[PDB]
Amino acid sequence: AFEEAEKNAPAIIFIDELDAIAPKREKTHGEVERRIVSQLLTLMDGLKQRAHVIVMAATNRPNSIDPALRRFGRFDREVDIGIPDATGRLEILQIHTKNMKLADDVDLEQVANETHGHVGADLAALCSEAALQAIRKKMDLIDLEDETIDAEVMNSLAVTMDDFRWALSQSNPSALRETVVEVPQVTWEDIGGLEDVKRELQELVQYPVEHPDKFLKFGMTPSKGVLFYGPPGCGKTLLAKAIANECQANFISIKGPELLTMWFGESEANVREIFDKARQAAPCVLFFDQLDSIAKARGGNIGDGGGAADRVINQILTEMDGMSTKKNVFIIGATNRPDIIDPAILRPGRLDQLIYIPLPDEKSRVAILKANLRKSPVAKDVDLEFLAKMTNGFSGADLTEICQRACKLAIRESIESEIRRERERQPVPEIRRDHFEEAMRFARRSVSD
Amino acid sequence: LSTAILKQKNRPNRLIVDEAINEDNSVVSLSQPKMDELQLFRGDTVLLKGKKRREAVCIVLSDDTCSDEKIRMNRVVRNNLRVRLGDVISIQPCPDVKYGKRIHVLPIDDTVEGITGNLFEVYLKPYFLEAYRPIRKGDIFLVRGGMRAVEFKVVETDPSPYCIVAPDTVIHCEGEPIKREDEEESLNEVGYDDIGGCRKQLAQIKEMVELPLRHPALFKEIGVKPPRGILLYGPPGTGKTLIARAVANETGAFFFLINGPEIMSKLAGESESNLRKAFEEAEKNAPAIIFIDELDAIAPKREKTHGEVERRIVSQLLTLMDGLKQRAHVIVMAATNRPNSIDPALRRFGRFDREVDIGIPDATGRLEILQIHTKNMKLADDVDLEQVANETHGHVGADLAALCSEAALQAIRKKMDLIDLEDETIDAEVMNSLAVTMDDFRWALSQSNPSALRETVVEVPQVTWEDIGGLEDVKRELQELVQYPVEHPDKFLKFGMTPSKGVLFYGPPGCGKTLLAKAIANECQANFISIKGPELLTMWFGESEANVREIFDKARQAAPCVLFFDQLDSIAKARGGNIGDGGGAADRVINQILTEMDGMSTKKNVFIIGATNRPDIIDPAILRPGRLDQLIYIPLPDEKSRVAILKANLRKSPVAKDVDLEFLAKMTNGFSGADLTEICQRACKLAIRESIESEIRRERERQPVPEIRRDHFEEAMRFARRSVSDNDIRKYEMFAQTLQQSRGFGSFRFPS
Amino acid sequence: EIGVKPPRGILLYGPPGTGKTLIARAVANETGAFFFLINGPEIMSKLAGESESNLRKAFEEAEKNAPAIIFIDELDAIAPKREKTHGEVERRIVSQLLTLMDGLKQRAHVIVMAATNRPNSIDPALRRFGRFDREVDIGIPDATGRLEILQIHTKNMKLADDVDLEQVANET
Amino acid sequence: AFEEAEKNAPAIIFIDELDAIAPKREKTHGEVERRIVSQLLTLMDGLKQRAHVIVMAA
Ligand SMILES: Nc1ncnc2c1ncn2[C@@H]1O[C@H](COP(=O)(O)OP(=O)(O)OP(=O)(O)O)[C@@H](O)[C@H]1O
Ligand SMILES: Nc1ncnc2c1ncn2[C@@H]1O[C@H](COP(=O)(O)OP(=O)(O)OP(=O)(O)O)[C@@H](O)[C@H]1O
Ligand SMILES: Nc1ncnc2c1ncn2[C@@H]1O[C@H](COP(=O)(O)OP(=O)(O)OP(=O)(O)O)[C@@H](O)[C@H]1O
Ligand SMILES: Nc1ncnc2c1ncn2[C@@H]1O[C@H](COP(=O)(O)OP(=O)(O)O)[C@@H](O)[C@H]1O
Ligand SMILES: [Mg+2]
Ligand SMILES: [Mg+2]
Ligand SMILES: [Mg+2]
């Protein structure tokens, strides 16, 4: 290959998937692979003397390459093809939409702004999905078992902004296909109370991404971490669900102990990969449910899993300190017992913002009851204000249990009624006071003094 | 719009298959108005489209009895088109058909036997004399005559593929007879109609696979290229390979099948060479479809792979699917159980740009699967497939196929007595009487169990609701806990509230917490997983939380599923209480459960039930509503419950009528359920000892006790003891006292 | 006539010495079909792709001589769970077994048998319908079963009239 | 080893440190050890073929 390049000069050699034939020689068990790496080093050394030959290489694992291949004279120049910003996304969309016939309705600027973590392959997939949605819209007129398509259908075929909106709804970056989870649809209106907490959350995410330069002008850096601590059932996870749906950023949700692995070095690699995954999709929200599982006080016991429990938290601190400035990764940790959280996790520069989600007061409990019953048919005589004052120490989940218990009693009454109606052959339009009254007697308080 | 590609269309060509009273193999019958709408003259040559890319040519006939929207066609043409009664076919006139110069035909081997005379002269010559019968390549037809009827298959047509068998055409039956097994296998091919419960997934796959091939001008007009990579993932047995076979059988494109491990080779660079050769052969025959079954076998993460050969294979696949030289009209499909094990670079636009989740079907989906699997099966009139679909809850298509096979085998077992295995042949009357009844399906349901659940299966001792005495409110709540969300999901949507799926049992030992769990495993119509406390814990740094993650994922696939944690206080204790718990492994298990019961994921019909002797040590987060929101206290039985417990234990036992169970409950005050059972078991032992002594005495003279009497119960009562002390009761009552005192307000009443 | 395809996968599980291998040998002897015996560790090799090639060779030998019966003894060692196994070769062996037993090309006339002591150690995808649909539990015999086992093992031995095998069966 | 012993029949197969070579499959986590144990079980089952060789272990 190198000789053919030298014979026809000037020449370009493109080695695609370089890491396939350029692993680290120390890590390589095979003899042929090591001989190939050494041959590549020799070929590059002779290439420096060779006339007008350029070697280009592409790889998505630059760290896997042998370090000697990245010295001076061998691949000395490295170009980072990163994730595009809004204007780059607009350019990619314009490139991929030039051959596609679009209606005047479509606005590529909105689509460019709404795809936060896309790399360009994701944008091409979005365009293809929008065109396929248009074809689906015409699939009512034209069916698959047809000999030909009418020319009127061909002329009427076009891609509108609605198809692009559908594609955006289905759109997700390919980086985050491993981390995607099915999150319930939770609007900010589903959360009752916590009005000040909602305002703090929206400003802590929107301001750093929307207006970076003002922080530079005022000589201050935005906080990159928020800790949710409070009694169980008061809405720490529910706030994360609302952010995942309503906040205009990518979301990565992490179950606490899912990162840890029995194999040596795998637990720290998973932490390193998950932070790198969020950085590729910035602005991204990295959420740790039950943070005390991974972020626990070091030195709790000698009999650790080979010390791996203490290494993972060290890797987390290393990852948080590495990321800063233009990278926009908000790390949100929800902890149920914040006292067992390791203090280094809460120090300035790492999750320094601490938000307390308390037991709802009387006014909040009215909002919680209204939010749970917003979609539910309830009798007007039911006084939710009265329930709030009698449910003195009830949490958000305690109040939701009351509503669910009242629903079940209403369901129970209707079922015995439909059984009775079938019997006389051979009701319960809404939840009433008595259903709430009987449900209130089973009600308990879960958070104690 | 998602399933629009599936939706059928009513057209002048589109009519329904119906039987032919007298039409023979080479003609079809149509109503006169339908022919007039199509403007076809009687006797004209027509081309009939069939499923799995099959075609047949016939002579159209006008009959009054034929339905306007139907074709009267016999069994032969139906077997030619691989259709059945009630199926939709399209009819199109054959343009520029010409008489065949020469036609080559090969009869079936099972038919040619027993016929000493020449096949051609006896059958083909009169069948094709002055008839001008049209034939197509690969068609099979029946000619009556001789000792045995002989079926002929037209291997070759000249001119291909439409030709008319005129008397001048030379017909020769020389050659290898066609195997019966080959014809049977060709008839029993998987199509898109053999997949049920995956309607949206089938629509997607058809959009990527069939739509670009059928109407390439559409994508050319709209100026985009369709997706070229499909990844099918799901739990085992959901039908990914079945969809692959259906796509292979029903596509006009060239299909290349790659199995995962078969790529590997001992020689260096030969596995990459195999991948390159497969892709090059696919490109040579474009348009083409490549299926890589078990993709996770040869496509792991390169960052996590130790072997160099595996990483080089993944890199070769990456280059072939999206490299400097782009694919030319090649579709690449793959099926995997674990999509997350696939290399991330393989999951993006240009390489498997669409991921299709073949998930667990719902009740209607599994009803569709049962209808698919029972079409060839002979069923009685009492068989109700809707009921069977309702009983199966976490079953996938493989499980339903297993259920149907078990039902048929049970029918064969019922007819085992009449037949003899040593006998060479079975009686014809037994063959005719053979039919699967609803009883066989009920027995198969009894033996049925979802395949995902075969590790987590335990032998329950078959406890009925009537085996438990007292606890009437708890029985009613537990029955409504599972029945309401699964049998009445419409009621919950009407009130717009999520069902409660958590129950905790706590109380003194021996009062019925495990007995209630046994009853649920038998009586409730849902899947059941029984977990001992410390069985999930493992020495390794990750398995302890991984086992918790796996068991909840297993319950989500089998929903509605009841997840019973016996001795919950072992698994879920207070976090941070004790140091030296395997380096915090015990606390991490608790944190894992917290996310599984309530976290950043949608809720399924998984009902977590826990029984604990010590609820004071259980983590408060575990008891939070949304995780075991209903705490049910199971106390020591009162006097009314104690007669019920005594009656339940002695229900199947012969007891003298003079024994007064009312007095036994009056005397015992602090006895638990296990204490009352111990009194009855002691009475049996004394009765057994008495009977043994009677027969031993009866034997000595050579060289009784028909029922348990009062003197047995009186002697058994002097050894009786009260297992739960008054000190222990106060601890359980205190927990109940605190919960009741927590709410306050006494009895809640609305004003006015 | 009943219109179903008979099951073609059998898994025998039980404590060691229960008689799984003996039952396999008896089935081999008295069935009158091609019998191919596979032992778990024997298929496996160090060279890449050799274990899978051995599996294909065995299954295609059975396919050539259809109807055929394949017995895989000690299935637990050959096929551990792929999620819990770190090595690539074991995972590819399990995947090859899955593909051979149930794939896009079905096997019509071949029945596959397997024996293991720990059924839960098997990869779950093997235990579904179509690969190992029925799991037969060879368990510890009762008094009459061990009586007839004693009669089987005592048919060649010279026994005096003093010997009573029912008592011996009751003692064990 | 078993093949050479059977060729040199009659012979005695002696396996020093049997415990290291063949531990409990459930107890051991390493795949290779249970692999060796299963192979050893198969070899012993096949040994009783009138090969006149007796296997012994320390
Ligand atoms: N302010 C609120 N408004 C509406 N619903 C609420 C509110 N607070 C709690 N809930 C409801 O109660 C439950 C709270 O569960 P959530 O996951 O939010 O708890 P958490 O505060 O994160 O606690 P945990 O430590 O137990 O995980 C949910 O069912 C939620 O719908
Ligand atoms: N949706 C379905 N409709 C009809 N039959 C189905 C369906 N799903 C599964 N089956 C049947 O159950 C079996 C499924 O086997 P198949 O090879 O398709 O499974 P799979 O999902 O590819 O499994 P694995 O992940 O182990 O490879 C076949 O017998 C098939 O006929
Ligand atoms: N309500 C009851 N009706 C009938 N039998 C009962 C009842 N409660 C307990 N028993 C008897 O108690 C014995 C087993 O009790 P069970 O296993 O249900 O106790 P448990 O509450 O789970 O206690 P433990 O804390 O000891 O596990 C059986 O003999 C059963 O018949
Ligand atoms: N059910 C049985 N009936 C008669 N003999 C048996 C039975 N089970 C085991 N054996 C005896 O055990 C020996 C074979 O055991 P084997 O089946 O190889 O054990 P495993 O099932 O662990 O492979 C034979 O010599 C046979 O005599
Ligand atoms: Mg939470
Ligand atoms: Mg498959
Ligand atoms: Mg118990």
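Per Swiss-Prot, chain B residues shown: 12-714, 727-775, in order.
Per deposition record, electron microscopy, 3.1 Å.
Quick reminder: no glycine exception, Cβ is built from N, Cα and C everywhere.
Database features, via Swiss-Prot:
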BINDING   B:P247, B:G248, B:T249, B:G250, B:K251, B:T252, B:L253, B:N348, B:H384  ATP 1 binding site
BINDING   B:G521, B:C522, B:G523, B:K524, B:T525, B:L526  ATP 2 binding site
MUTAGEN   B:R86 to A  Strongly increased affinity for ATP. Strongly reduced affinity for ADP
MUTAGEN   B:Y110 to A  Abolishes interaction with NPLOC4; when associated with 52-A--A-55
MUTAGEN   B:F131 to R  Severely reduced binding to DERL1
MUTAGEN   B:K312 to A  Does not affect methylation by VCPKMT
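Proximity to chain C (CB-CB distance below 8 Å) holds for B:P247 among the recorded positions B:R86, B:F131, B:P247, B:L253, B:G521. With respect to B:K524 (ATP 2 binding site), the closest of these recorded positions in Cα terms is B:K251, chosen from B:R86, B:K251, B:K312. Look at B:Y110 (mutagenesis position): DSSP puts it in a strand.
Taking every protein chain shown into account, B:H384, B:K524 are the binding-site residues, and of these the Cβ with the most other Cβ atoms within 10 Å belongs to B:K524. Among the binding-site residues B:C522, B:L526, the residue whose Cβ has the fewest other Cβ atoms within 10 Å is B:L526. The recorded positions shown are B:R86, B:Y110, B:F131, B:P247, B:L253; of these, the one with its CA atom nearest the CA of B:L526 (ATP 2 binding site) is B:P247. Close to B:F131 (mutagenesis position) in the fold, though at least 6 residues off in sequence, lie B:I182, B:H183, B:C184, each with a CB less than 8 Å from its CB.
Shown in sequence order, B:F516, B:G518, B:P520, B:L527, B:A622, B:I645, B:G684, B:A685 are the same-chain residues outside B:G521, B:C522, B:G523, B:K524, B:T525, B:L526 whose Cβ sits within 8 Å of the Cβ centre of the ATP 2 site. A distance of 51 Å separates the Cα atom of B:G521 (ATP 2 binding site) from that of B:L253 (ATP 1 binding site).
Taken in sequence order, the binding-site residues B:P247, B:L253, B:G523 that lie near ligand 2, meaning a CB under 6 Å from one of its atoms, are B:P247, B:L253. Cβ neighbour count within 10 Å across all protein chains ranks B:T249 highest among the binding-site residues B:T249, B:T525. Between the listed recorded positions, namely B:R86, B:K251, B:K312, the fewest other CB atoms within 10 angstroms of a CB are found at B:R86. Proximity of the recorded positions (B:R86, B:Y110, B:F131, B:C522, B:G523, B:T525) to ligand 7: a Cβ under 6 Å from the molecule is found for B:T525.
In sequence order, B:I479, B:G481, B:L482, B:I645, B:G684 make up the list of same-chain residues 6 or more apart from B:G523 (ATP 2 binding site) whose Cβ falls under 8 Å from its Cβ. Close to ligand 3, meaning a Cβ under 6 Å from one of its atoms, are these of the binding-site residues B:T249, B:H384, B:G521, B:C522, B:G523, B:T525: B:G521, B:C522, B:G523, B:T525.
Within the same chain, residues at least six positions away from B:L253 (ATP 1 binding site) with a Cβ under 8 Å of its Cβ are B:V201, B:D205, B:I206, B:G408. In this structure the residues listed as binding ATP 1 are B:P247, B:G248, B:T249, B:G250, B:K251, B:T252, B:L253, B:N348, B:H384; their two most distant Cα atoms lie 23 Å apart. Note on B:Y110 (mutagenesis position): other Cβ atoms within 10 Å of its Cβ, all shown chains, come to 14. With respect to their backbone Cα atoms, B:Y110 (mutagenesis position) and B:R86 (mutagenesis position) stand 25 Å from each other. Within the same chain, the residues at least 6 positions away from B:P247 (ATP 1 binding site) whose Cβ sits under 8 Å from its Cβ are B:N348, B:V407, B:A409, B:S462, B:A463, listed in sequence order.
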